[PDB]
Amino acid sequence: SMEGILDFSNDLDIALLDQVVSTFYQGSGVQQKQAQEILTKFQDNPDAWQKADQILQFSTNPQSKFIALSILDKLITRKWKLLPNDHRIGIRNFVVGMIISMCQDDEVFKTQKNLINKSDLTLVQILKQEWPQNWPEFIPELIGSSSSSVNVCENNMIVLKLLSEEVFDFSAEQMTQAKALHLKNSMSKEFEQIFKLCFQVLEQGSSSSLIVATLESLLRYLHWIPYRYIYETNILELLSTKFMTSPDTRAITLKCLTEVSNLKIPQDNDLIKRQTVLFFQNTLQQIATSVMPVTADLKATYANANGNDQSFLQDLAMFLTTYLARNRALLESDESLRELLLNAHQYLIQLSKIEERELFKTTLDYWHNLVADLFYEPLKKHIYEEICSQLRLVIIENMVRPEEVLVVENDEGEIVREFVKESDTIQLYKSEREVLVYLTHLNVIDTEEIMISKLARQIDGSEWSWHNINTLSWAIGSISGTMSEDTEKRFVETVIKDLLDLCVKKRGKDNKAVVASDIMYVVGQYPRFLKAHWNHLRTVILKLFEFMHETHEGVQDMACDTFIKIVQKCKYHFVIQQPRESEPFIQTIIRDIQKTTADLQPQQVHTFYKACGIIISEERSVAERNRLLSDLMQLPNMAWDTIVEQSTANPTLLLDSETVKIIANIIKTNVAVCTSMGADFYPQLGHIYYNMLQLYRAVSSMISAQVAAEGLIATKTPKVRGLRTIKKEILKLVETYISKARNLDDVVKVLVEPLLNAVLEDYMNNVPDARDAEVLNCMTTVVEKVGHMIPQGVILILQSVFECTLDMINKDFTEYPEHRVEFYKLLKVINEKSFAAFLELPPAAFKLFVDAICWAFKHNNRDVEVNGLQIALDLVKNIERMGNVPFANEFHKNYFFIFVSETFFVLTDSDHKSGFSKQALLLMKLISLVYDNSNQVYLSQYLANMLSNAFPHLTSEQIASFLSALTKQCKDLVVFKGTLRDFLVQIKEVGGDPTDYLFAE
Amino acid sequence: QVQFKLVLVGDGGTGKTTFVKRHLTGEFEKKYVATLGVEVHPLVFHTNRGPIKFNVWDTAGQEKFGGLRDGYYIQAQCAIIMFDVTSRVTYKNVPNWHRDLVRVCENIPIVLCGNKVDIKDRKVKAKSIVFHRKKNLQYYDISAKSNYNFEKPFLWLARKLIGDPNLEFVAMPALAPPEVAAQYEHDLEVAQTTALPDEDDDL
Amino acid sequence: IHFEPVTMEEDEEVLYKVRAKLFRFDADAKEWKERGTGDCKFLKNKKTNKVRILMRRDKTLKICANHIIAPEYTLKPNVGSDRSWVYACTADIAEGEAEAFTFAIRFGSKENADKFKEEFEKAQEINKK
Ligand SMILES: Nc1nc2c(ncn2[C@@H]2O[C@H](COP(=O)(O)OP(=O)(O)NP(=O)(O)O)[C@@H](O)[C@H]2O)c(=O)[nH]1
Ligand SMILES: *[C@H](CC(=O)OC(C)C)n1cnc(-c2cc(OC)cc(C(F)(F)F)c2)n1
Ligand SMILES: [Cl-]
Ligand SMILES: [Mg+2]
């Protein structure tokens, strides 16, 4: 029914087209869906453009005419060149006529702005093709027709707006360099006439709709036009006064002045300086008298969201911050400008109180710009003392929750642990801390007064609330480091005393959890204080140990994070023997570790052991450190020694769910301690290494056996997942130590050999769904650290993992995403640290290597694509190093022209644009090899033939010119890339000018 | 019941279709099936001001599947622009999608969404996302996989479209369920032996 | 002087509450598809003493489960989880029409799963009477 439109043998039924369009937009369900696939096919018809003429004059549906212009847009963009001058002149004529038609019908011009904007845009597409070479009178004719009708004038402003955008704003990656410069130079040559028109209607225009469209085009012009059109005319006076009073022009006027406000002014010119001050003085005046005074409550206005107030306040914030970040120095020296400077900043203070995350970030960025300048610039901070004093209040009252604070209130009003990590407020908190740290440095007394005073009104209760005590505590913690040690001492003392009093007064686990999180954060932020008073440090730690038994999981988790946070800064005070103490405190901690961690979860127990490891590594006496390490690992070592007696006895026990979990936690504990101790962990590793690799083997047997007896689904069961967890923690432990080992000799001589015998064969002889990608990640670290010391070891790694892993990932880009990523990280480091291993590969395997590198090229996944291109780049370098030997010669005979064609494919397929830069770099490297050694004639021959068959719509000259330019520029990457982008533009159309490739000539 | 046309635009692979499906059925589609042209989906939310219905035009982001392209934006009353915080190129193309959108829809509420904040290796830093400021767009970090801020875009649009900044999502009424054997024991067996996805998640 | 100044769950008791993620099996596609994550509640009607499951999604609060805890329903384990249960349901009205589903529900821990099973069976005895 609706498909008769698709049959082009018969004429087009416009009345039917109008209904198909109506069904798609105003319809629903299957009727709408079917009309969608039909309209798509009608548009995709290469001959649909021929029906555009009749649709535009015999259609009643504006949407149909819109789709018609879209069809013409495709043609004008891609095939305008091959179009006989018969159609080119005609299409221009009825598009122009259509535009004139609508501007005369005041009803159409009012109600169908969508179709007029589209038509105007389609005309701009023609201008890009024909103007000014084949249409030199367009501008003088456009200006002449402006006076005939107010609608014509307004619409011409729209055309010029879209023109400026397509030429200056969105031309970079849509035209060739040559054409872009041609169109930019054209507009620049005739802009004087455009500006005179624009300026005349601005001074003598009463039609707001016309004034706005003129101001819209002006905003685009400001992106590029010479400064003289801005400051040498009267236009700044118009924008900053006349057009700020009417709301319908205020938004666009403010955006215009924002652009002006960002311009870098020649600092030597006093007339621009005075002029830059003037339009700012006027703008603030019009705002204070026509919108709201400086005392207005912008917070409330924004929340009410009446009309365009929210958008206006956003634009005002953008204008003030933009202008002041650039030109505030113009206002700081002259006393007559002081009130203007401070009034503007007072508006920003009021804007900063608005409840709007993104708007606050915008103002906060400016405040950072200001306080940082007041921190370094002499004689400036006294100007803003009142502004800064207010700002300290703003920031302190709007501190966002830092990541260390793990408690939050839900919809029932109960304090619970956070489900998710609020990742989008971490950055905000760090920005707030930066500004508040500056403000504290600018007047440390004022900041203490505000915080102490606020803390008082929390005790007396006049302002008590969870939100008020949280923001205050967070602010207190954030300014750590700004005060002197003595000031900080009494400041922290006072804060603790008062927060403890609240913990007493406030009852109920909800109130108790809030204060607990606030004190822990404050204390964690002031290690300098804890260091200076051992009594304080000890008391804190022992109270953190108490909180590890608390039933509220929030308090419990934060106590462990705070413990390790304090240890990272005060570790030294745990290894020394403090006066009035019998032994270092690490002795006490290790001793009671079982009691202290009894109620913790495995993850939390591991954090505790990791913190202990941090402390142990501060002991630089090997004997005492190793003794402490042995004492710390007593519990896991006892459970480990017990379990190896049973894994030897009957491996059937490993089927026990609880035994598996115990093993995993033992190894996770060794991982945690190794993470914080690094090379010093070697003794504990030697205690378990050989038996641990034996366990790895025994666990591998059970996994393999389980799969065969239950199928591949076994890998999903808890039992197998638990067994695989053991293997992955063992590899993680070995990988953690090797990555931090100082003694690489013992790594090679002791660890590497048993490791490879235990993991490689198992990996190779498992079914794909049972292979752990962690093996590859582990081998990568081995090669990275000792690869240069084990040439035969690297070879053995390749044989076991290379071919069997490639067959897993070479059937699509989807399956085994981890193996895919780790696989190419391993090849990457091998190619760098032990390229000799690839020379030992038989010619067949080395062919698979090349096939694997190019396979990575074609990934959209950035984790794989990047490493694929890097390997290619480094593999070329590796061959070039070999000089003129048989292997190098054979490589160029067999694989050079594969890399060339494969690199060119991803450069031009429009589906790998993310890697353009590295693609171009690799291509430049390949080409440059030939132009250093003829070999150069054949390369041009090959490339010319390749591109001819791959892009048959290009002429021989286009390809010839492109390769001439590309081969001359294989030493200038910036120009080399510009030539490729020109080529990518020309392959999307027909008839591209081959002289465009002489742009850099 | 009020109706509003919402267009959803963004580079291919940024998660537009996954985001819509999550709100439609609660599922998380792990596979990438490129959308063709556009898929319209009715979506209803319950608010203290009554139910609000969005007609979501989930357009295709890939070039070769654009279909009518800017023809889908006609008469849209709001929009979402989507990009991927793990792919810098998707943020670089935000200005292009916005350009084509506001050329048709001069004055509509638009939300800019940076999706996939669940992934560890984030490539588009928070400090770099600033395009929404001069264009008066609302911005949210979101994650269709973790549901992080997944309701914010529609909540904000609903407040702008209804004109009530205090509008809230409310619990839909829960009617009483009714009281009540061959090919069930067969379907149950299959579902029993098909492992649940994402067994490592906290839920 | 006198100055003049300026969910359909209320009739039900909450027997049990727990966080969970609900799946529904797509037989054709042959895979599990999430349906919602939030609080799973056992609600006993004070008038009829009939107990049902009601589960709403976080944030949107849309219903992803609403059905009687039928006495003939049976909870079975999933092959790849020790903190989930699967069972068939012949009438769920979360999305409107009383459809039949094979549901799976997963919890934060095995403990919460086992406790869910205990309360699920308690509710089945209540519905029996
Ligand atoms: N890790 C993660 N992956 C996501 C997230 N959202 C979507 N994805 C994944 O991104 C891929 C593409 O999803 P899709 O919705 O089809 O993207 P699209 O924008 O609709 N593509 P197109 O424009 O071509 O139709 C899917 O595989 C999906 O699993 C997310 O929030 N986090
Ligand atoms: C209040 C918090 C609280 O007790 O809540 C729990 C969950 C019931 N509160 C009381 N005492 C402290 C306190 C005392 C300390 O002695 C110096 C040290 C801390 C520490 F957390 F900072 F270590 C806390 N908190
Ligand atoms: Cl040694
Ligand atoms: Mg899609």
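Sequence positions for chain B are given in Swiss-Prot numbering; the residues included correspond to 8-187, 194-216, in order.
Backbone N, Cα and C define each Cβ position, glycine as well.
Among the features that Swiss-Prot reports, GTP binding site is placed at B:18-25, B:36-42, B:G68, B:122-125, B:150-152. Record note (Swiss-Prot), mutagenesis B:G19 to V: Blocks DNA replication; when associated with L-69. The unchanged residue is displayed. The annotation that Swiss-Prot gives for the mutagenesis experiment B:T24 to L reads: Has low binding affinity for GTP and GDP. Almost completely abolishes interaction with BIRC5. What Swiss-Prot notes for the published mutagenesis of B:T24 to N is this: Has low binding affinity for GTP and GDP. Decreases nuclear import of proteins and RNA. Stabilizes the interaction with RCC1. No effect on nuclear location during interphase. Loss of activity in triggering microtubule assembly at mitotic chromosomes. Annotation of the mutagenesis experiment B:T25 to A in Swiss-Prot: Minor effect on the interaction with the alpha phosphate group of bound GTP. Here the residue is the original one, while Swiss-Prot reports the published mutagenesis B:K37 to Q with the comment Mimics acetylation; enhances the nuclear export of RELA/p65. Mutagenesis annotation in Swiss-Prot: B:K37 to R, described as Decreased acetylation; the structure shown retains the original residue. In Swiss-Prot, a mutagenesis experiment is listed as B:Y39 to A, annotated with the note Abolishes steric hindrance that traps the essential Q-69 in an unreactive position, and causes slow GTP hydrolysis in wild-type. Loss of one hydrogen bond with the gamma phosphate group of bound GTP. Under the heading of mutagenesis, Swiss-Prot lists B:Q69 to N and annotates it as follows: Unable to hydrolyze GTP. Increases binding to BIRC5 and promotes exaggerated spindle formation. Here Swiss-Prot describes B:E70 to A as a published mutagenesis experiment; the accompanying note says: Strongly decreases the relase of bound GDP. For the mutagenesis result B:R76 to E, the note given in Swiss-Prot is Probable loss of interaction with NUTF2. Loss of transport to the nucleus. Under its mutagenesis annotations, Swiss-Prot gives B:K134 to Q the following note: Loss of normal mitotic chromosome segregation and defective mitotic spindle orientation. Quoted from Swiss-Prot for the published mutagenesis B:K134 to R: Loss of normal mitotic chromosome segregation and formation of sister chromatid bridges.
Cα atoms of B:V187 and B:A194 lie 12 Å apart, with 6 unmodelled residues in the deposited structure between them. Proximity of the recorded positions B:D18, B:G19, B:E70, B:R76, B:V124, B:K134 to ligand 1, judged by a Cβ distance under 6 angstroms to any of its atoms, singles out B:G19 in sequence order. Here the candidates are the binding-site residues B:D18, B:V40, B:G68. The one whose C-alpha lies nearest to that of B:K134 (mutagenesis position) is B:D18. B:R76 (mutagenesis position) falls within a helical segment according to DSSP. Proximity to chain A (CB-CB distance below 8 Å) holds for none of the recorded positions B:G19, B:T21, B:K37, B:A151.
Among the recorded positions B:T24, B:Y39, B:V40, B:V124, B:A151, no residue is found with its Cα located within 10 Å of the Cα of B:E70 (mutagenesis position).
Every protein chain shown contributes to the tally, and the Cβ of B:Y39 (mutagenesis position) ends up with 14 other Cβ atoms within 10 Å.
Within 10 Å of B:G68 (GTP binding site), counting C-alpha to C-alpha distances, fall the following of the mutagenesis positions B:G19, B:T25, B:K37, B:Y39, B:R76: B:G19, B:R76. There are 24 other CB atoms within 10 A of the CB of B:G68 (GTP binding site), with all protein chains counted. Here the Cβ of B:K134 (mutagenesis position) has 11 other Cβ atoms within 10 Å, regardless of which shown protein chain they belong to.
Nearest to B:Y39 (mutagenesis position) in space, judged by Cα atoms and limited to the recorded positions B:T21, B:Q69, B:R76, B:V124, is B:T21. A count of other CB atoms within 10 A of each Cβ picks out B:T21 as the most crowded of the recorded positions B:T21, B:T25, B:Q69. In this structure, none of the recorded positions from B:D18, B:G19, B:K134, B:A151 has a C-beta falling under 6 Å of any atom of ligand 4. Between the mutagenesis positions B:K37, B:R76, the minimum number of other C-beta atoms within 10 Å of a residue's C-beta occurs at B:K37. Using Cα positions, the member of the mutagenesis positions B:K37, B:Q69, B:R76 nearest to B:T21 (GTP binding site) is identified as B:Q69.
For the mutagenesis positions B:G19, B:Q69, B:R76, a Cα to Cα distance of within 10 angstroms from B:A151 (GTP binding site) holds for none. Inclusion criterion for the binding-site residues B:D18, B:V40, B:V124: a C-alpha placed within 10 angstroms of the C-alpha of B:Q69 (mutagenesis position); this criterion is met by B:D18. Rounded to a whole number, the distance between the Cα atoms of B:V124 (GTP binding site) and B:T25 (mutagenesis position) is 14 Å.
Each of the binding-site residues B:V40, B:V124, B:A151 was scored by the number of other CB atoms within 10 A of its CB, and the lowest score belongs to B:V40. Shown in sequence order, B:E36, B:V40, B:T42, B:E46, B:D65 are the residues of the chain, 6+ apart in sequence, with a C-beta less than 8 angstroms from the C-beta of B:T24 (mutagenesis position).
Here the recorded positions are B:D18, B:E70, and the one ringed by the most other CB atoms within 10 angstroms is B:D18.
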